[PDB]
Amino acid sequence: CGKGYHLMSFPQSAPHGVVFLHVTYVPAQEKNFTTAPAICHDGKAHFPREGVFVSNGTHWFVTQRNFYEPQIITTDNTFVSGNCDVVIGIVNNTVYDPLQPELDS
Amino acid sequence: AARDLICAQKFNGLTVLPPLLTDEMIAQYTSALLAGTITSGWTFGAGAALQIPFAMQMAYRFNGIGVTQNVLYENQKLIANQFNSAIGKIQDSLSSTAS
Ligand SMILES: *[C@@H]1O[C@H](CO)[C@@H](O)[C@H](O)[C@H]1NC(C)=O
Ligand SMILES: *[C@@H]1O[C@H](CO)[C@@H](O)[C@H](O)[C@H]1NC(C)=O
């Protein structure tokens, strides 16, 4: 169903045949980022639920894979599995908790 | 020595034509496909090739089949060793078995 990520298709009739118009999705403009498999925080390893950890040089974000939409790394979009001693390439960062500012107010 | 079968075929009007793509170009296409698959993943089949580390690409492949991606990050050395042993077994079975 065409080249790219398939979205739509429309048929047309032709003499002794059929013509498919395939509507597909192609990524266009890219950028380089520094990436990590996991994040070490409080002696724990955080992995993204869906997406990927990226960094522009200073801060770390989590984003979806097929579009650059960075977000603040939070316990809502990450899950915890083990400590930091078994993952090759784990980095040190902080993980935001939404319950802590709501507790203090 | 003696007359070949190929000369007897050629002396009666039967000719074998060469293919358009030589084996060097087939190997070049295969090498390009391997390099794109190893470096980029499946992103080179939908447009421009986008680089990713191979461990993170394999974690994407683990998430595709229903296994959570921390399994690879905790058993990466075992998974790499099993892959290397399987490739060596393919090597040995191709060196021994001819059928
Ligand atoms: C990313 O880095 C590579 C290597 O340094 C460079 O060739 C490329 O232009 C950079 N930018 C993009 C968008 O790929
Ligand atoms: C991350 O922090 C720990 C202590 O919390 C430290 O031992 C470790 O070296 C740090 N990692 C890096 C890459 O600096």
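Here chain A follows Swiss-Prot for its numbers: 1043-1147, in order, are the residues you see.
The backbone N, Cα and C atoms fix where each Cβ goes, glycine too.
Among the natural variants that Swiss-Prot reports, A:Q1071 to H is described with the note: In strain: Kappa/B.1.617.1. The natural variant A:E1092 to K is recorded by Swiss-Prot, whose note states: In strain: Theta/P.3. While the structure shown retains the original residue, Swiss-Prot records the natural variant A:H1101 to Y with this note: In strain: Theta/P.3. A:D1118 to H appears in Swiss-Prot as a natural variant; the accompanying note says: In strain: Alpha/B.1.1.7.
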Distance, A:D1118 (variant position) to A:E1092 (variant position) (CA atoms, angstrom):
11
Pairwise CA distance, A:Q1071 (variant position) versus A:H1101 (variant position), rounded so that it is a whole Å:
22
How many whole Å apart are the CA atoms of A:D1118 (variant position) and A:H1101 (variant position)?
18
Validating a neighbour-count step here. Other CB atoms within 10 A of the CB of A:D1118 (variant position): how many?
12
How would DSSP class A:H1101 (variant position) in three states?
coil
Provide the number of Cβ atoms within 10 Å of the Cβ of A:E1092 (variant position), excluding the reference atom itself.
10
